[PDB]
Amino acid sequence: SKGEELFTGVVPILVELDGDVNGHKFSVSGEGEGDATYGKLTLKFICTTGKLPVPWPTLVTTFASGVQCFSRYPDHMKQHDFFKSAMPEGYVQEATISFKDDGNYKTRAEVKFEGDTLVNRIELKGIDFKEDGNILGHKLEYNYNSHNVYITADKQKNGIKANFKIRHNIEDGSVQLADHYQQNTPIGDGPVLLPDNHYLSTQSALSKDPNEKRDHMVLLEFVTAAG
C-alpha cells in the first residue's frame, strides 16, 4: 500500500485529550516516538489542570488504541494491515469501556498526519460511577498485564471492529474486570485493506520520571500481529 512507505524509519507522536467524569473536568498532553520495523513505542503524559480524578491505569486502553499503526506485521500477513493503508488522510475511532458492577467511559478520536508527525485528538465522557468503588475511591495498583486484541472486518462501513477483556489488580489481592469494544471508519475516499480474522499480541510497562513533580505517567510497549 501507499501508506506503508511513511513508516520505514522513526516517526514523532503528539496527543491531546479533554475529559469529564461524574462532574469533574480535566485535560492531558502527551509526546513521544515510534518504530514500526521493531514494533516499539515510548511516551510521556502530563495532567495540565492539576491532579487526575481517576487512576492512571484506567486510561491505558484509550491512549494505546490511537497508536495501533505502529504494530509489526510479518511479511506473510502484510495484506491484513488496515491501519497503515488509511494514511495520510486517516480515520475516526469510537469506543465504550464497561466496568463490572460500576460505570462506563464513552470516547471519540481523530487519527491522522500533520506534516511529518502522527497526531491524536480525543474527547471522553464518564457516567454512573459509585463514590466508594474501586475507581473513584482509588483502590488500584500501578501496573498492567499482557493481553491479546481480536480484530474483524466491517464491510457495510468499509472499516474494522475490535474487542478484548481486561483484569485490573486491586490492593487487597483480588481483581476488577472490564471490557473494551471499538469501531473504525475512514476519512478519505481512497482504497483501504479489509482483513480476515486475526489478533495483536501486546506487553506493557508503567514507570515514573525521578525529576518530575507534576502528576504524570511514562509508558513502554511492544506489539506484534499473529494469525
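Using the numbering of Swiss-Prot, the residues shown for chain A are 2-228, in order.
The header says X-ray crystallography, 1.9 Å.
Note: Cβ is positioned from N, Cα and C throughout, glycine not excepted.
Swiss-Prot annotations:
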- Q69 to L: In RSGFP4; increases fluorescence and shifts the major exitation peak to 489-490 nm; when associated with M-64 and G-65 (MUTAGEN)
- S147 to P: Increases fluorescence at warmer temperatures such as 37 degrees Celsius (MUTAGEN)
- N149 to K: Increases fluorescence at warmer temperatures such as 37 degrees Celsius. In Esmerald; leads to brighter fluorescence; when associated with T-65; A-72; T-153 and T-167. In VisGreen; leads to brighter fluorescence; when associated with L-64; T-65; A-72 and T-167 (MUTAGEN)
- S202 to F: In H9; increases fluorescence at 395 nm excitation; when associated with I-203 (MUTAGEN)
**OP:** By CA-CA distance, flag whichever of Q69, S147, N149 among the mutagenesis positions is nearest to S202 (mutagenesis position).
**Re:** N149
Original post:
For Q69 (mutagenesis position), which DSSP three-state class applies?
Top reply: helix
Subject >> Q69 (mutagenesis position) to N149 (mutagenesis position) - Cα separation in whole Å >> reply: 13
Original post:
Pick from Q69, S147: which of these mutagenesis positions has the biggest number of other Cβ atoms within 10 Å of its Cβ?
Top reply: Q69
**OP:** Report, as a single number, how many Cβ atoms besides its own are within 10 Å of the Cβ of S202 (mutagenesis position).
**Re:** 15
